[PDB]
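A.B. asks: Sharing a structure below in structure tokens format, with a few things to ask.
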Amino acid sequence: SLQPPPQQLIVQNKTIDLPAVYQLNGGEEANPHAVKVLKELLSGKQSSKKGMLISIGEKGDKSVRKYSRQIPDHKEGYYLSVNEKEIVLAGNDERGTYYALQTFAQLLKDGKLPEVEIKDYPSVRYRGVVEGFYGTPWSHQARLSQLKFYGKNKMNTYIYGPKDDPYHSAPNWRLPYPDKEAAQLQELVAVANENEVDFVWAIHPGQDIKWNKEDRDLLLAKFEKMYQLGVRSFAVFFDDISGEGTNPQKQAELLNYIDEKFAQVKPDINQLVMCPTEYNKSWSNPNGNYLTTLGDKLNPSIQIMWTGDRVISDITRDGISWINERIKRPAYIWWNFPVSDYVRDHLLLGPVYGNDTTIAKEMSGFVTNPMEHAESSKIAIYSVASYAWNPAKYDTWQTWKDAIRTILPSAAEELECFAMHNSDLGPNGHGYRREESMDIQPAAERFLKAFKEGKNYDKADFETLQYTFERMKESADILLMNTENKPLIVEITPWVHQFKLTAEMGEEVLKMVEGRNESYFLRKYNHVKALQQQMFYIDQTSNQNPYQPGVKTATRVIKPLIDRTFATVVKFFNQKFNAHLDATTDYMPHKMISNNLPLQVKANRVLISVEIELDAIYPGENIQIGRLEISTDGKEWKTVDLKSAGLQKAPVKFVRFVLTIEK
Ligand SMILES: CCCCCN1[C@H](CO)[C@@H](O)[C@H](O)[C@@H]1CC(=O)NC
């Protein structure tokens, strides 16, 4: 399974051994990066003018002048051939030769190559990743790993633009990077070049830029500094800003100035890209004409980025046609998946889908904006690389599975199981959702409805859920201890813990359904309650970011199933034995009674999704949003004036909608 799949491929049953004795032709002429790969593959073998001939080089080189008619005439294209006599590795250009070797490495199996003939090239000119999310920027080591990953999957673009990098955005975009960061960026560019990736440094000056000579010159000075560090591609982002920086005329004038006074003056600058303020259709204002102004004034060689019909959306034919009409050029797609900086309590490990597969000529580029979890994002990145190179042959599920098997060969099935139930985003402001747990969804839906109505559920459906919960535990435990991709495991470990707890809770609830005698049911009930508390603990101690703290997993299908199944069987138990067991599905140490919604704890905040009772006395900070008071014993009370009032560290245990307290 070659990924990306080549444009043209012909194979037949013939096994060629990786020759013990080879003759390299064009090792001096070909792309040095491609040669280094070939020599690592050919290491151990003998090099001489005897044995099998191996021709490598670019179109025009002496080594492959013979096969020049087979070499596709596209950028980054190449021709690859293997048979009993000769191996050919000829690129249309140097990057093409490199890509020929990346395919060749996939063909090599047990030192045996298939008799194949390949003519290949990308359908989309620029393909890769934009690190453009809010949150903790990728570590240096993560980025180094990413760049090698891009090379292997023929992604030629990495756009550096972490929103929370102070030297990328306001106010310190005017300042050069410190020596430490500068040295690191320098290395990244070098490693990017070694993997045939264009390192595109982006700048985000819009929020506080003044349209004068001072800021213009400082921007160019900053660009000049990056150039000295080795950067040869550049970008200017005007996304998520207000004020004068949103002026389309001024944006275009600035980019054209950069183009003519810097990009065209330098001898070796490649990509020049801008992200508009109106970067999707829904945010595009029809009463004005921001986009058509950019389209007309911005020099045509300059790329304009676009996220689709919405901030989070999949690219359609009518969608790309709509934007292209206005910007007078093929849009440079910025796809906001698997970025999760607005649902930071979720991992988005599902397959890549939704994007039209016939519109390759309608886009100048396609890059993905990923999670701040770098390794975890490789599932989607690997898939986008496949899609972008050969959209006509893009296989959603096969590529997903191939990605997982590549990222974690030693535990691919376990990672599949985990990712299968960690793909949906849950409710969010963008209304963007993904499928999850569709394998077991039908059995869960039938089981629960039959259980609710008091009908007999299918034995098969019950056993499916049992198998699933069991498999989830195996996967969670094996993943925790996996040492093949340690950085990956560090990223997902909190979710894996929550994942196992979900599975354990699921098992115990099904036993409550199966349960015959009373004391056994009660044992299971108490165990579930304890597991709920454990999930609460993880939710409060892991991933404690300011926006969506905590750890959520298997939210679309499985947790609702377990919660509703637990509530129902407890309800039936109370009816039967005249008991009054609590059917609460999520642990909450605090309480709230009123003239009624579930409470939630987020960081040092207690909130309603009336009287609240905390599990202890804390110093109060404020109460942001019958009377309004506070108390420590629930007998004596103390009123506060809402001016959303302050508490001034006053001891509080009762409150009569968010309460903030001190640690
Ligand atoms: C509604 C404003 C937030 C939109 C921000 N989106 C992403 C969603 O988190 C974020 O990662 C990034 O800054 C992006 C901006 C954007 O869409 N650029 C083309």
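We number chain A the same way Swiss-Prot does; the residues here are 25-619, 625-638, 652-667, 678-695, 702-714, 730-736, in that order.
Technique stated in the header: X-ray crystallography, 2.1 Å.
Just so you know, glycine gets a Cβ as well, placed from its N, Cα and C.
Feature annotation from Swiss-Prot assigns active site, proton donor to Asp264; the stated evidence is experimental evidence. Summarising the annotation, Swiss-Prot assigns protein binding site to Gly156, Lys187, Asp263, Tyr303, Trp358, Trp359, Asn360, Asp365, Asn393 and lists experimental evidence as the type of evidence. Marked as domain 'GH84' by Swiss-Prot on the basis of sequence analysis: 149-416. Under its mutagenesis entries, Swiss-Prot includes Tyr158 to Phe with the note: 99% decrease in activity for pNP-O-GlcNAc. While the structure shown retains the original residue, Swiss-Prot records the mutagenesis experiment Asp263 to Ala with this note: 99% decrease in activity for pNP-O-GlcNAc. Under the heading of mutagenesis, Swiss-Prot lists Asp263 to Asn and annotates it as follows: 99% decrease in activity for pNP-O-GlcNAc. Swiss-Prot lists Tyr303 to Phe among its mutagenesis entries, and the accompanying note reads: 113% increase in activity for pNP-O-GlcNAc. Looking at Swiss-Prot, you'll find the mutagenesis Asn393 to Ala noted as follows: 95% decrease in activity for pNP-O-GlcNAc.
Describe each of these features in terms of where it is and what it packs against.
C.D. replies: If you take the C-beta of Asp264 (active site, proton donor) and look for same-chain residues 6 or more apart in sequence within under 8 angstroms, you find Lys187. In the three-state DSSP reading, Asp264 (active site, proton donor) counts as coil.
Using a 10 Å Cβ-Cβ cutoff, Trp358 (protein binding site) registers 24 neighbours.
Proximity of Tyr158 (mutagenesis position) to non-local residues of its own chain (separation of 6 or more, Cβ distance below 8 Å) is seen for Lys187, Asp188, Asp365, given in sequence order. In the three-state DSSP reading, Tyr158 (mutagenesis position) counts as coil.
Around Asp263 (mutagenesis position), the same-chain residues six or more apart in sequence whose CB sits under 8 Å from its CB are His228, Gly230, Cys299, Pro300, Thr301, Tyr303, listed in sequence order.
Around the Cβ of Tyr303 (mutagenesis position), 23 further Cβ atoms fall within 10 Å across all displayed protein chains. In three-state terms derived from DSSP, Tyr303 (mutagenesis position) belongs to neither a helical nor a strand segment and is classed as coil.
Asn393 (mutagenesis position) falls within neither a helix nor a strand when secondary structure is assigned with DSSP, and so counts as coil.
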A.B. asks: Max Cα-Cα distance in Å among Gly156, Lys187, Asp263, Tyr303, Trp358, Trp359, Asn360, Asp365, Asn393, the residues listed as binding protein?
C.D. replies: 18
A.B. asks: Cβ distance under 8 Å to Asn393 (mutagenesis position), same chain, sequence separation 6 or more: which residues?
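C.D. replies: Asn393 (mutagenesis position) has long-range Cβ partners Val153, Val154, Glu155, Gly156, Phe157, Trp358, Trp359, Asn360, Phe361, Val363.
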A.B. asks: Where 6 intervening residues lack coordinates, what is the integer distance in angstrom between the Cα of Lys695 and that of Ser702?
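C.D. replies: Cα of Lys695 to Cα of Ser702, across the missing 6: 5 Å.
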A.B. asks: Around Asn360 (protein binding site), how many other CB atoms lie within 10 A of its CB?
C.D. replies: 25
A.B. asks: Given a gap of 5 unmodelled residues from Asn619 to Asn625, what is the distance between their Cα atoms, rounded to a whole number of Å?
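C.D. replies: Each end of the gap has a Cα atom, and these are 8 Å apart.
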A.B. asks: Please check the gap where 15 residues are unmodelled: Cα of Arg714 to Cα of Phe730, in angstrom.
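C.D. replies: Cα to Cα across the gap: 11 Å.
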A.B. asks: Let me know the DSSP-derived helix, strand or coil state of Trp358 (protein binding site), please.
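C.D. replies: Strand, per DSSP.
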A.B. asks: Which whole number of Å separates the Cα atoms at either end of the 10-residue gap, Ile667 and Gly678?
C.D. replies: 14
